[PDB]
Structure formats: structure tokens, C-alpha cells
Amino acid sequence: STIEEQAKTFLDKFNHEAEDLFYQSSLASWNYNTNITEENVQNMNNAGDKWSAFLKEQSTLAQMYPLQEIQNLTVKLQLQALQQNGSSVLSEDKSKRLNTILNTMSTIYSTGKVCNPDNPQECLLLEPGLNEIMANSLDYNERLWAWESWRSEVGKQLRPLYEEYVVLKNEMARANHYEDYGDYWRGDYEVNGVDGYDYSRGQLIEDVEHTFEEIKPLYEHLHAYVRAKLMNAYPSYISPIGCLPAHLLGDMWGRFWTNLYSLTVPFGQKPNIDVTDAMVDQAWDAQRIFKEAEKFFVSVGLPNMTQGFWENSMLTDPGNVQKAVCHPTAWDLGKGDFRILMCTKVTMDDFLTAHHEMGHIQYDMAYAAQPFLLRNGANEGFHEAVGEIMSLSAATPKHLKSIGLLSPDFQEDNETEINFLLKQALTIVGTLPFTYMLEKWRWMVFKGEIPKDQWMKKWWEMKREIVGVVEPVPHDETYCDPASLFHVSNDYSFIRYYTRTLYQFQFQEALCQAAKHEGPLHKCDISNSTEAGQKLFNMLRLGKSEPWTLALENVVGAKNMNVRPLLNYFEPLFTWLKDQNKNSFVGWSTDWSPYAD
Amino acid sequence: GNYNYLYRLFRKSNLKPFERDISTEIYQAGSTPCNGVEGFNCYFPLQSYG
């Protein structure tokens, strides 16, 4: 009948076809991940071609429908999720060039190999060679050499490719009605037509900046403490007021500072919270990890979990004949089909990682009843926060004691709490300033804000301001160090990590408030709290059917982005860092550099 | 996929108690109503069970 009715019928048919197509593609993907063979790569090619062709056809068929004539909110959301054409908005030649540049850039990043000058045959890739080597070995010269070589043999080659990729990603965004590709990526958070919940793309930037300036004192105190520990370690390599070297942070980009935890441990004599010894003694396994996790979800009110996942999914190493990817992944293959990509050994890090992936699966089939387009998270940060909050809750000593992994005789003293809080800070907020810095730089690059013949320099300059980290040796504009990261080199948004950290903190605080938890936030266990589980599932079942700001307001009560849960979490650690930095200067100075005498 | 079993997707109107919908009724799946025209916006009336 009406154009809206025809659009509804078209969307129904598109959902019916796309569900089967995506299910077949996901089945082929699971087979290829669990079996890396030539025929598996062939069916990746086939499934990718089929999915891309169908997606483009349905994008066009949604495009000829005028989005203005549709009034149903769900139909409007589905159409606008489908009406986007991406790089195809440009000419076919331009889209092909952009795709080829992306493929070349991803290949160069993944195959980035550095060779020692004293041994031409000794060449090592970025992963797992360079990163692990400089994270374990603390040699200043080796870390500096690896950092410079990795950013040289990659950045120099990637700089013209990055300049093409950037403008190309920009021109599609432009034709896609966007000031820059940064705006194109921020359009995911954009909310339109919802009274009291509409969100502008630049509002994400402004909220991220406000949160960063809120955490600025805590970040400065953490930087001061790290600098003091490095003074205790390498006093001659850093100035007491100068910024930290880029190769003395645990990773070349400075994203993760957890590798410096050994150098920055508050109480080294105090043992870390680890029940891996009891994990081995109790003769548990990844299956027992999943069983305890399901019991925990039953305690928080989540329902039982289907045996089809148990049969289809793998929880340990499947030998070597059926070569399988050990990268942590959660798979919502569609139509009640779910899977996990794990190699969980008898450890605690793999325990928490499997918890996170299974929680991602739980979020996935929480909104399974939503249509095919709406069978996803509201934004790119909500999805990870759902796993993060429950992984943190299960990692608390109370849950471990309840499940028997941790002996009841374990005591929670001030020093152990401080060690745990500092480890959590190094893991979480050690990248939040870096996340904001890189996203804003990428934003600047796409919005063309930064100047090319100055880009890298400008980078280093606010590397001295936003991060308080200065490069050990200068890098010319030929260097493309930001593109040396996976997200930039594979066309991935970077603010997702900052947003997901904020969402995980807010959700954890809301769950603790609903569970009436008494004590520090870092000791909060959401176990045996069905009300909090129901409140969480209320948003979880929606997925992206509702505005993400609406979901945040429904869960935590705050529509706007804030780090108040982060402040509550790190307040004891903030006071501890303030006390510890009474002798060490808090902040950084942009003037000093390791290459300046 | 046991495609021998199929579910009707194209059906202009509703059904009556115990109605044999063997007829392959066709209704629009895109934008242009079929109205006796085959091809665009007129897919297969029913979809196989994968």
C-alpha cells in the first residue's frame, strides 16, 4: 500500500534473506577459524563476496526509499543502518583504490618486520616478537632500537598510503553527508528524532574531552608515580620533569602500561591476587570455568545456557591437526547459534578472558529476539562493557572465595588493595589518555585539522601535552607512527576503547548500587543479586533497538558521559598516588626529550 | 540445510481455518508492487528451510 508499508515489507524480506546469508557466512567463518585450510579460505572468499553483494544490493534498495517518508522509529533505524553505502558512495575506481590501499596498509602493519643491523638474517615481526621482547626485556637500547625500527620501516612506507587512505575515507564520508571520516565514524553515536536523547557527533568529542580533563589530575599523579619508579629503575634515561620515553611504556605506542607494573609495583613483597595454584590443585578446567560462570550468572538472575553452545564451541586447545585461532572471540552466528574462540588453559588470565568472551555471548543472545539489524550493541562501546563489568565482578576476591578458587583464609589488607588498584589503573587508564590522543589525532587527520608537513611533529608535540610522553628520538613527517597501530592501519575507530571503559565503569557502579554493595568499589561483587541482573538484561535485551544514550540513562541514570564511577573506583588510589607523589613532580614538561642533551 | 522443507513468505492476505496455501501467491518484496508483473520486487513466494 503506502511507501512505508512497502519499506516494511522490503525490510522483512531483507531480514529473512540476510539472516540465512549471515548464518552461512558465520558457519564458514567458524569452520575456517577452527581449520585454516585452502578450501576454508575459498569459502571465506565466497561468503565475503556473497555478503558484500547482498549488502550493496539491499543498501541500494533501501536508498531509493526516501528516509524522510518513514515514520516508524524501528523501521527508520533499520533503513538508515541499511541506506549507508560506505566507500561505494564515491566512484568505483576511487572505492577500489581505497580498498587496495587499506589492504596494503593492513598487510604492511601485520607483516611489519625489523632486522637487527648486526644480523641481517635475524628479522622479527611486531607480534609476538617485538612487543613481548620489549615488554619483558627492560633494556633501554633494545627497546629504543625496536621502537625506532618498527616506526621507520612501517611509518615511512605507510605515510603516503595513510595520506591517500585518510582523504579517500574522508571523500566517502563527505559524499555520505559528513564533514570528515571522523564524523562518519562518530555518526554511529549520533541519535536523531528522539526527544531528550538526540546526540550530535561532535558531542562525543566534547564528552571525551570533558572526561579526559576530569581524569587529568589522576592521570598526572599516575604519570608522576611511574616516572618516580623509572627513576628508581633508570634515573639517567629520563628527566625528573621531562616526559617519559615512548619506548619505556610497555608498548611502542604507549597504550598499555601494565608491562611496567613490575617496575611500578607499590608493594612488591605483597603477593598478587592469583588462585592459579588452587586452580590446578582443584583439578578444574575451562569447562569448570564455564560452569562456575553459569552458576554466577544464575546468582545474578541470568537464565541457563543452551547445550548447543557447549557442543559447537571449544573451550580448550583442539590439538594441532585442527589448527584453530586462539584469539578471544565471541560468535553470534545467528538463529540460536553461538560459539567462542578461545584456548583457555589452566590459568587466570585465560579464565578472565574466557569470562569476557562468554559475557559477550550473553549480551549477544540477550538481544537475539531483536531483528537482524538490531541484533547488535547500541554503540561500539556498550558491547565490550557488558563483558567487562561481569569479568571485573567475577575477578573480585569475594567471588573467588565463594566459588572455592580462593581460600576463605585470604585477607584483604590495604597493601593488597593498593596493588590491585594500581594494576587496574595501569590496565585501564594507562590507555585512556592515549585513546583520546590517538582518536583526536585521527579525528584531526580526517577533519584535516592537523597540518601534513607538520602532522607527525604536531603529534609528538601533544604527545608531550596530552600523554606526557616524548619520543626517544625524533621522527620526521615521513614517519607515520599513528598508522603503525592496528586500528588506524585496518580502518577501525579508536574511541571505542574510551567509550567502553566509561560504560563499564558506569555499569559496574550501577550494578553495585542496585546490589546494595557495602565497601570499596574495587571489592564489589554483583553475585547473588538478581535485581541488578534483571536491570542489566533490560538494556541487554534491547541491543541497538533504542538510543545508546537512552540505554545509559535507563541503566546508570546519567544520559551524559561522565567518569564519576571511575572517580569512585580510583579515589583510594588517587589519594595513595597523591601521597606517594609528594616528592616527585606531578605532571610533565614538554621541553625535555631523550634525544636532547 | 534441509531445503526440502519451506515456509511461505509471499502471501497477499491472511488465512482461514485449515486453508491449503499451496497456491504460490506473490506479493511485493521491494518497492514496486508486483500486480501481475514478475521480476523486480517479486522473489520466490516461499523460502527453503536452511
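Swiss-Prot numbering applies to chain B: residues 447-496, in that order.
So how was this one determined? The header says electron microscopy, 3.3 Å.
Just so it is clear, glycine is given a Cβ too, placed from its N, Cα and C backbone atoms.
The 10 Å shell around the Cβ of B:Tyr453 (mutagenesis position) contains 9 further Cβ atoms across the protein chains shown. Here the residue is the original one, while Swiss-Prot reports the published mutagenesis B:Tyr453 to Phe with the comment Decreased HLA binding to NF9 epitope. Increased binding affinity to human ACE2.
While the structure shown retains the original residue, Swiss-Prot records the natural variant B:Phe456 to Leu with this note: In strain: Omicron/EG.5.1. Here B:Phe456 (variant position) comes close to B:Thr470, B:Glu471, B:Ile472, B:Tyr473, B:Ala475, B:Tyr489, B:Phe490, B:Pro491, B:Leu492: these same-chain residues lie at least six apart in sequence, with C-beta atoms under 8 angstroms from its C-beta.
For B:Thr478 (variant position), the same-chain residues that are 6 or more apart in sequence and have a Cβ closer than 8 Å to its Cβ are B:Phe486, B:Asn487. Under natural variants, Swiss-Prot gives B:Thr478 to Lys with this note: In strain: Delta/B.1.617.2, Omicron/BA.1, Omicron/BA.2, Omicron/BA.2.12.1, Omicron/BA.2.75, Omicron/BA.4, Omicron/BA.5, Omicron/BQ.1.1, Omicron/XBB.1.5, Omicron/EG.5.1.
Counting every protein chain shown, the Cβ of B:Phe486 (variant position) has 13 other Cβ atoms within 10 Å. According to Swiss-Prot, the natural variant B:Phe486 to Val carries the following note: In strain: Omicron/BA.4, Omicron/BA.5, Omicron/BQ.1.1.
Natural variation at this site is recorded by Swiss-Prot as B:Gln493 to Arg, annotated: In strain: Omicron/BA.1, Omicron/BA.2, Omicron/BA.2.12.1. B:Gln493 (variant position): 17 other CB atoms within 10 A of its CB, across all protein chains.
Taking all protein chains in view, 14 other C-beta atoms sit within 10 angstroms of the C-beta of B:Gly496 (variant position). A natural variant is reported in Swiss-Prot for this position, B:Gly496 to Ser, and the note states: In strain: Omicron/BA.1.
Residue pair B:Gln493 (variant position) / B:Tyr453 (mutagenesis position) shows a Cα separation of 6 Å. Between B:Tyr453 (mutagenesis position) and B:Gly496 (variant position), the C-alpha separation comes to 11 Å. According to its DSSP assignment, B:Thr478 (variant position) is coil.
Proximity to chain A, defined as a CB-CB distance below 8 A, holds for none of the recorded positions B:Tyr453, B:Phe456, B:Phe486.
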